[PDB]
Amino acid sequence: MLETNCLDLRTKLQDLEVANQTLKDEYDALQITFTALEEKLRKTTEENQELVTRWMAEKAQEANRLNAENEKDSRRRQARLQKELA
Amino acid sequence: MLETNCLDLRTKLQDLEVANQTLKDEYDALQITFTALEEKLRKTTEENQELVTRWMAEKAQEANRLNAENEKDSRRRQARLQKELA
Amino acid sequence: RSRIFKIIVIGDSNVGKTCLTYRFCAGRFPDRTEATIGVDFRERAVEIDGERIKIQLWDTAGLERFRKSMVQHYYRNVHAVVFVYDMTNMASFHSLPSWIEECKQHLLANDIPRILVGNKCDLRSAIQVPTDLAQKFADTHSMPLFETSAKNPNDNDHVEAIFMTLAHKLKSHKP
Amino acid sequence: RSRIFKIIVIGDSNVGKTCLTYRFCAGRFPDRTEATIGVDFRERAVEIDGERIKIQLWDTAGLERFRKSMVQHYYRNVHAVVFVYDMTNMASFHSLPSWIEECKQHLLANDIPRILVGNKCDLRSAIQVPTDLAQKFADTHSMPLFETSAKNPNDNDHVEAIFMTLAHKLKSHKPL
Ligand SMILES: Nc1nc2c(ncn2[C@@H]2O[C@H](COP(=O)(O)OP(=O)(O)OP(=O)(O)O)[C@@H](O)[C@H]2O)c(=O)[nH]1
Ligand SMILES: Nc1nc2c(ncn2[C@@H]2O[C@H](COP(=O)(O)OP(=O)(O)OP(=O)(O)O)[C@@H](O)[C@H]2O)c(=O)[nH]1
Ligand SMILES: [Mg+2]
Ligand SMILES: [Mg+2]
């Protein structure tokens, strides 16, 4: 309006009191809908950690076995080298 | 206030403030804070899929090798038997 | 002279495939298990009639995501098929027709032995699958039934006796 | 009967440790790489001055979560250490002191040779680490420098010549 009256202000106030509770509806529908998505993330991160931990455990065992194997071959070889001297 | 008067509009002044501590800003806020949560979730999920796919592929290659070795040994056995029939 | 027998172990997750196969090959119960990914291979050399036999067990995965591209590999040149369920879980038992259908669709010969094994027989108070139900299923599919326990390996059908009986059956190509 | 030389390869993720070691042992560039998890082992038998020698390369992981609780295994009975950085990545060059410090805290002898390798010299238009910087670094730490390319293995310092030179020094117990 070029000059606002009480009618103008009133219907404005009703429209805003509509959009406000609409936005409250759209806010309360994200306030926990993502609080759950939080839990899904926690779960998937946990899964990821389990997988990586089991894989890394296998690699640690395999590296350990290889070091023992190398050592065994070193001792065996030096054993032959000691046998030859006699 | 058992009987409200015009000065009780100073309590609506309080509500136009306690509301805009959340009113609109926090919606656009949580929207982007948790459009970032979706991304960490989908990345953790993607990571899980890569991990499992890579593990499964290694297992498939190992099972293929072992089948081929079993086959080699089987051909040895049959060839030996054919030598024996002579 | 050492000939090999590839024997695959098939069944729902947690029925005890890893514990059974390990019990047979290592001669102990697992300290701890996790869901098998892809497959695990366990072997045991035994002697039958003076001949050396390598019993090669494939401990397959029961979870769908962990067996996804493996089934062709399971069934290639398989010498025998061992189906496994959990005696304390009726749903694991109701799964067998689908495992059997998978087997029937992937086998490349009509003369490959199959056997049926109920596991965790030590859990007497929680058993859900009575013997006669299992027995009829086994008979009508031309399979022997075994009820056994990887955890207590001498209860009912001895775990050793299952795989050794099967290996004897394969070696002599007998019924 | 053949001596084994354990040689570990250490550096940031993506500098090309897998590609270098695979290049030396397989004689090709990888069809594809993914982040190394824990460690990969690659071996190559060679003949140096009449003797057969097995070169056992430990291609380690550069990502923190993929090398967790592995370092004790990397450094047990190691015969030589190869530090690697990406010539197109200054940050990977700046990580070198922490890698050195890890080495220092885990080496059990004072006479294990260490060398320094800048990789991806073929990406000349994107190089971030000038030769003279890296050379001064390597000299002050008593390491030879090499600038190489696992992708193009005859560019600048030949990939083969790097590991072969090292293996010669180990076999002779000679200086660098
Ligand atoms: N009481 C009892 N528990 C058992 C026995 N065998 C296996 N279990 C338990 O059942 C659970 C599953 O065992 P696994 O061997 O890991 O199961 P699986 O069949 O290999 O499952 P997937 O690898 O996922 O396919 C574990 O908790 C075992 O301890 C048994 O003979 N007696
Ligand atoms: N242009 C070029 N690219 C290279 C070269 N060497 C490696 N790359 C590339 O660099 C990327 C990283 O290679 P990797 O060998 O897997 O790196 P890495 O050091 O093993 O990484 P981590 O295993 O995570 O520690 C890959 O895309 C390679 O293709 C090279 O000499 N030249
Ligand atoms: Mg299992
Ligand atoms: Mg790598």
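The residue numbers of chain C are those assigned by Swiss-Prot, with the residues present covering 30-204 sequentially.
The deposited model was determined using X-ray crystallography, 2.4 Å.
Just so it is clear, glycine is given a Cβ too, placed from its N, Cα and C backbone atoms.
When secondary structure is read from DSSP and collapsed to three states, C:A179 (GTP binding site) falls in the coil class. Cβ neighbours of C:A179 (GTP binding site) (same chain, under 8 Å, six or more residues apart in sequence): C:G45, C:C48, C:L49, C:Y51, C:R52, C:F58, C:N148, C:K149, C:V188. The annotation GTP binding site is assigned in Swiss-Prot to C:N43, C:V44, C:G45, C:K46, C:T47, C:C48, C:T62, C:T65, C:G91, C:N148, C:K149, C:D151, C:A179, C:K180 on the grounds of experimental evidence.
C:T47 (GTP binding site) falls within a helix when secondary structure is assigned with DSSP. Taking a C-beta cut-off of under 8 Å and a sequence gap of six or more, C:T47 (GTP binding site) has these contacts in its own chain: C:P59, C:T62, C:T65, C:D69, C:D88. Residues or ranges marked as Mg(2+) binding site by Swiss-Prot: C:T47, C:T65, C:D88.
Under the heading of mutagenesis, Swiss-Prot lists C:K35 to A and annotates it as follows: Loss of interaction with ATG16L1. No change in prenylation activity. Loss of interaction with ATG12-ATG5-ATG16L1 complex and colocalization to phagophore; when associated with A-85. In sequence order, C:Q85, C:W87, C:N106, C:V107, C:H108, C:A109 make up the list of same-chain residues 6 or more apart from C:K35 (mutagenesis position) whose Cβ falls under 8 Å from its Cβ.
For the mutagenesis of C:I66 to A, Swiss-Prot gives this note: Decreased binding affinity by 273-fold with ATG16L1. No change in prenylation activity. Loss of interaction with ATG16L1 and colocalization to phagophore; when associated with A-95. The structure shown keeps the original residue. Secondary structure from DSSP puts C:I66 (mutagenesis position) in coil.
Under its mutagenesis entries, Swiss-Prot includes C:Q85 to A with the note: Loss of interaction with ATG16L1. No change in prenylation activity. Loss of interaction with ATG12-ATG5-ATG16L1 complex and colocalization to phagophore; when associated with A-35. C:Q85 (mutagenesis position) falls within a strand when secondary structure is assigned with DSSP.
Record note (Swiss-Prot) on the mutagenesis of C:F95 to A: Decreased binding affinity by 179-fold with ATG16L1. No change in prenylation activity. Loss of interaction with ATG16L1 and colocalization to phagophore; when associated with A-66. C:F95 (mutagenesis position) carries a helical DSSP state (H, G or I). C:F95 (mutagenesis position): 19 other CB atoms within 10 A of its CB, across all protein chains.
Residues C:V38, C:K46, C:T50, C:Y51, C:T62, C:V68, C:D69, C:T89, C:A90 surround the recorded Mg(2+) site, their Cβ atoms falling within 8 Å of the Cβ centroid of C:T47, C:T65, C:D88, which are themselves excluded. On its own chain, C:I66 (mutagenesis position) has C:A90, C:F95 as residues at least 6 apart in sequence with a Cβ closer than 8 Å to its own Cβ. In this structure, of the recorded positions C:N43, C:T62, C:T65, C:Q85, the smallest number of CB atoms within 10 A of the CB marks C:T62. Figure note: comparing Cβ neighbours within 10 Å for the binding-site residues C:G45, C:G91, the maximum is reached by C:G45. Proximity to ligand 1 (Cβ under 6 Å from any of its atoms) holds for these recorded positions out of C:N43, C:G45, C:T47, C:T62, C:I66, C:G91: C:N43, C:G45, C:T47, C:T62, C:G91.
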